[PDB]
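Novice: Have a look at this one before I ask anything.
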There are 4 protein chains.
Amino acid sequence: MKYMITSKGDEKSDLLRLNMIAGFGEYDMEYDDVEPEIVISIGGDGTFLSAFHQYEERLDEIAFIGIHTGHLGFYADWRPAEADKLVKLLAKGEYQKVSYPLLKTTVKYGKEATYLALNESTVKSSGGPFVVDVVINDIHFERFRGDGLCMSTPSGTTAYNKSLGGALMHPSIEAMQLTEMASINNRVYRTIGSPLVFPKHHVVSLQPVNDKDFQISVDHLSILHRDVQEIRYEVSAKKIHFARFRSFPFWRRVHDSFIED
Amino acid sequence: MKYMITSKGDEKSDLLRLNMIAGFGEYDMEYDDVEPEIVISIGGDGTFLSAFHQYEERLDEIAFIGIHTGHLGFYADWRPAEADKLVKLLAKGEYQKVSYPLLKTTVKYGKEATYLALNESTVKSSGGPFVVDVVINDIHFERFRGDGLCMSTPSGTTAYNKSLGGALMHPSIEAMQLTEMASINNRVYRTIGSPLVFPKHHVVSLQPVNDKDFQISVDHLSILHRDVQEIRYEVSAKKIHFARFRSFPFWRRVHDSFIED
Amino acid sequence: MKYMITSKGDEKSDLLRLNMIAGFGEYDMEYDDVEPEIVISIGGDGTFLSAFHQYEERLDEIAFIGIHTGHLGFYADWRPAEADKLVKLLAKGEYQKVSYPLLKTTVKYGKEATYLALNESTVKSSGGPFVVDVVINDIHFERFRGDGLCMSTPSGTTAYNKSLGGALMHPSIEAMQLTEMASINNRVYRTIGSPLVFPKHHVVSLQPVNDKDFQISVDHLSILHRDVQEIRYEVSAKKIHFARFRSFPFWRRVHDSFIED
Amino acid sequence: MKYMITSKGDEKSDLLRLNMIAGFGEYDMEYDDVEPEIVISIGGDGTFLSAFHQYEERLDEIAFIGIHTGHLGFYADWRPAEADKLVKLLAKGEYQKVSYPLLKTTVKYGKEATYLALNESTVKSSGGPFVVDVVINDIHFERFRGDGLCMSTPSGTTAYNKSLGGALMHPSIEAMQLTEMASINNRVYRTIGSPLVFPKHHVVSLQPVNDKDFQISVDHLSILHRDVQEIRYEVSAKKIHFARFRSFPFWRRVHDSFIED
Ligand SMILES: CSC[C@H]1O[C@@H](n2cnc3c(N)ncnc32)[C@H](O)[C@@H]1O
Ligand SMILES: CSC[C@H]1O[C@@H](n2cnc3c(N)ncnc32)[C@H](O)[C@@H]1O
Ligand SMILES: CSC[C@H]1O[C@@H](n2cnc3c(N)ncnc32)[C@H](O)[C@@H]1O
Ligand SMILES: CSC[C@H]1O[C@@H](n2cnc3c(N)ncnc32)[C@H](O)[C@@H]1O
Ligand SMILES: CSC[C@H]1O[C@@H](n2cnc3c(N)ncnc32)[C@H](O)[C@@H]1O
Ligand SMILES: CSC[C@H]1O[C@@H](n2cnc3c(N)ncnc32)[C@H](O)[C@@H]1O
Ligand SMILES: CSC[C@H]1O[C@@H](n2cnc3c(N)ncnc32)[C@H](O)[C@@H]1O
Ligand SMILES: CSC[C@H]1O[C@@H](n2cnc3c(N)ncnc32)[C@H](O)[C@@H]1O
């Protein structure tokens, strides 16, 4: 079908991209970066996240594939030496699709903005103390004081979430995971401490206590939001679809990245 | 239907148990501790775990309810002052049932024993260094050296799992969670560090490296197993059923036990 | 001798301050906020840190005392109801002095600025990834990637340091403690993980890898530093002196703040 | 002077030991394993700990040296290829000595036993729940419930202590460090969480609450102690002395073992 290729933009990735486009030229395949059905990302996980956000409006019409020009990625999990075999199998089609859960972030003001994250969304203070009330399904759960909070998708769990002590979750689980950044706990201040894992349909809302300005991140994007009344998290109805050409199990990808490769 | 009541065995719990049996005497309800359809446990979570293991062969024919004579429990989540209202509503029936996932542990030797856990199963060494190979769905994932490992159900996540840094998981998620106890990590030895969350149908197998004797726990029961060839973990096909009489959400129960009550 | 009193500036603290000044009026004591020998801080630990930084140039000529108008402080460890007894004993003098270690931070550019911290100094990135080389006594120890680093004095250990997993250290130990904020560790990136405790005379230097802009904090003060070549940490030669009027051991103060009071 | 050599007992270590004894035969050096002044340990850190405990009664008359036949050790920090140069320099003498702090453990019953640890002493329960009262300098600090507690020397901090989240402390600091093993913290149970670092002269006492049987370890030795009334920890007056032949800084040894070598 229609396809496009994004590149990290270094010499290696651009050449690999030109070679695949030449290869695709020998099949019924049209290059179209407006309405692709296949999006190939050549670079690291940073490049793959950008590809995801470039096409987040057509997630259900796109299958993603990632090629790693440097080290193994979690999203960019094919090697370059296999580009030609990838060209071949993508051209024929008939490939299986694999779907991972995504996170919906809603920011309400005194309008409303919604974002989709593939890894995570984080909340930190503008320039002072961070204090927020955490409300779960309309029930007040804790008053959080500390550096910030992180809400991760399952495939996000190997990223920022892991650095904050979160658990690694297989991406077939439709869930989101909330971790703390440097929480204060003394006689007067009290948080759960532990990461929290939420199923689909649960809503976690962060509400300002004093300061209403916050730094909010979604994957790579970080934006100062002013006059915030609420930040809301829930597992998205939308999913990201990967074109699958061979078996590469999530736990093997974890082993290869963290234990040994 | 037929019901029974277990007691922690202190003065408070026994009296409460005698009072409920007297109350049940005013309805069509037969006391039968052989084939009950309702099992009321009066005591702490320790008492409730024993009630679960007393009837683990008839899980699909029993609905459990727990009354806490001391502090709030996660399983024993009704107060004693409400015993009479509980008598009433249990007698009529028509109550809703709530189901939580369980963990299947299989121990293989050079026969085979299987256990069901409501909280967790743990593995530690007999008397020396603990070294085991962790294999996930037949893929070698890590060689673990340290004090031990813990595999938790979702309702188990607030117990031993929490103490070991694991995440708290809503019990509607069909999953198990593996946490490390004091893992060694240096130049030569390497584990994932992070807790790992597994969906239904994934199989985690622990295999001996040198010593084949291990201390294996399942909830309260701890047994030295000799001549072990494998310990296997998977989400059970079986579930524990709770009689539900009012709303008491899992996250509110977490708040009440860990943040404030 | 000469004394001054700083206030949190709320109604309670100002009144208490006016009452102590009236009380001091009945002894040979002169109010002088230029060259005091006694500095009384009335408020929380935030107020006490400001008092410390107001007089950091005359540390060896000043004995500090803190009164807590709200909850117990670590520095502001006297109750208000005891103000009059404090007036009395401070007036006579002959009190013992207690000394705690401080941290020296040196920031070098392409000039040089030095700061003194009572709690800690932290380093975070301006707006992008944080990557720094950590050099200990001229030996390259690790390349750190993550959110930031924190260097704590012993009395600082109960503050930000504690939130980041650091150990609590008795303040009679002349040392500083380095903790990580959200370090990345995978196949390619590698940090020690654990907090590190350094004795007097050891020098820890942070050196930029790519970006040379950093957010540097010292206690309450947070400043964006541009064109940084090095951040250097060492236990200061200077100490903060407390006027001691009764026994209140550090570990009891830890118990009272974190376990129960 | 008089010297002896202990071996791990594998083929490599025994041969290396025979070669050094032959080499020492060309100098004024007498082999004496009763009253040596130099103790050479050839093997891992396990072998070196045994050498330490073999001669713990003559610590002030002995200088230790460790050769690693396998991977780098923290105590056994010389390579085998340098045995001959070690022979040479040890024979002449005039070498500098380096001293590390040790931990004194006292166990009181309803007599009294004292032990010296080079790494750590740990306390765990015999077979049930572990509950102990932690008393610091006669002040009740916390009631600890969980798996156990670990008290580490500074050179011990890179061992068991590190696995439990403790800080790594330079061995020139005369201190001991207490870490928790799987502490329970809920509404009803409360521990400090954080590792605690104690200076010389502070006394930490563990006192039984219910069960008075405990598994107590000191380095490699693990013993079930019955009828325990108290376990007492303090920095020892005794020190272990190392023969120093070249510079190998503690932090470089940490880097080489944990970051890269
Ligand atoms: C160093 S900043 C983030 C690092 O983690 C990588 N990363 C990005 N997303 C993920 C993910 N989902 N899982 C693991 N690593 C990730 C990035 O490629 C980079 O190496
Ligand atoms: C792939 S580049 C963007 C990703 O970097 C990852 N990241 C940012 N900061 C950290 C950190 N301190 N540790 C691990 N990953 C991080 C976040 O998961 C983000 O989605
Ligand atoms: C102190 S040993 C275990 C403690 O945790 C409690 N407990 C048992 N099971 C659970 C659970 N599933 N979640 C939280 N606490 C539990 C027990 O009642 C006891 O307080
Ligand atoms: C309710 S009594 C049995 C439970 O005690 C809990 N338990 C045992 N040891 C610990 C611990 N160190 N921390 C928290 N819970 C524990 C385990 O989850 C077990 O199922
Ligand atoms: C909530 S931001 C910092 C919190 O920790 C307190 N704090 C400041 N310094 C210290 C310290 N050295 N030890 C413990 N708490 C501190 C402050 O008073 C406030 O409660
Ligand atoms: C007393 S107000 C200033 C202090 O707040 C403390 N602080 C800032 N952020 C945090 C945090 N996330 N956790 C604990 N303490 C903090 C730092 O130790 C600082 O010195
Ligand atoms: C695997 S059991 C202990 C492991 O830690 C090593 N070890 C023993 N003592 C120390 C120490 N003081 N610091 C670091 N590692 C140690 C042992 O040699 C072994 O590799
Ligand atoms: C060198 S062999 C003895 C040492 O093994 C180390 N050890 C035992 N168990 C562990 C563990 N789980 N993690 C790290 N080190 C350990 C302890 O520090 C002990 O002194």
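Quick note: numbers on chain D are straight from Swiss-Prot, i.e. 1-110, 114-264, in order.
If you're wondering, the header gives X-ray crystallography, 2.0 Å.
Backbone N, Cα and C define each Cβ position, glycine as well.
Relevant sequence annotations retrieved from Swiss-Prot are reproduced here:
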- D:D45: active site, proton acceptor (ACT_SITE)
- D:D45, D:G46, D:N122, D:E123, D:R148, D:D150, D:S158, D:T161, D:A162, D:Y163, D:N164, D:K165, D:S166, D:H223: NAD(+) binding site (BINDING)
- D:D45 to N: Only minor changes in the structure and a 10-fold decrease in the kinase activity (MUTAGEN)
- D:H223 to E: Twice less active than the wild-type. Its activity toward DTA is increased 2-fold (MUTAGEN)
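How buried are these features, and what lies next to them?
Specialist: Packing around D:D45 (mutagenesis position) is summarised by its Cβ count: 24 other Cβ atoms lie within 10 angstroms of its Cβ, all protein chains included.
According to its DSSP assignment, D:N122 (NAD(+) binding site) is coil. Shown in sequence order, D:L49, D:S155, D:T156, D:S158, D:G159, D:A162, D:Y163, D:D222 are the residues of the chain, 6+ apart in sequence, with a C-beta less than 8 angstroms from the C-beta of D:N122 (NAD(+) binding site).
In the three-state DSSP reading, D:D45 (mutagenesis position) counts as helix.
Shown in sequence order, D:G46, D:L49, D:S50, D:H53 are the residues of the chain, 6+ apart in sequence, with a C-beta less than 8 angstroms from the C-beta of D:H223 (mutagenesis position). Under the three-state DSSP scheme, D:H223 (mutagenesis position) falls in the coil class.
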Novice: Any idea what the Cα distance is from D:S166 (NAD(+) binding site) over to D:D45 (mutagenesis position), rounded to a whole Å?
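Specialist: Counting only the Cα atoms, the answer is 16 Å.
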Novice: Distance between D:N164 (NAD(+) binding site) and D:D45 (mutagenesis position) at the Cα atoms, whole Å?
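Specialist: Their Cα atoms are separated by 15 Å.
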Novice: Of D:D45, D:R148, D:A162, D:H223, listed as recorded positions, which ones have a Cβ less than 6 Å away from ligand 3?
Specialist: D:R148
Novice: Spanning 3 missing residues, the endpoints are D:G110 and D:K114. What is the Cα distance in Å?
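Specialist: A straight Cα-Cα distance of 7 Å links the two sides of the gap.
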Novice: Rounded to a whole number, what is the top Cα to Cα distance in Å among the residues the record ties to NAD(+), namely D:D45, D:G46, D:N122, D:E123, D:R148, D:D150, D:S158, D:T161, D:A162, D:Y163, D:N164, D:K165, D:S166, D:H223?
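Specialist: For the residues that bind NAD(+), the greatest Cα distance is 31 Å.
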Novice: Cβ atoms within 10 Å, counted per site: which of D:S158, D:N164, D:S166 has the most, among these binding-site residues?
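Specialist: Result for the most crowded candidate: D:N164.
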Novice: Which of these recorded positions, D:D45, D:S158, D:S166, are close to chain B by Cβ (under 8 Å)?
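Specialist: So the ones by chain B are D:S166.
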Novice: Return the residues near D:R148 (NAD(+) binding site), defined as same-chain residues 6+ apart in sequence whose C-beta is under 8 angstroms from its C-beta, sorted by sequence, else 'none'.
Specialist: D:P132, D:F133, D:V134, D:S186, D:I187, D:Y192, D:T194
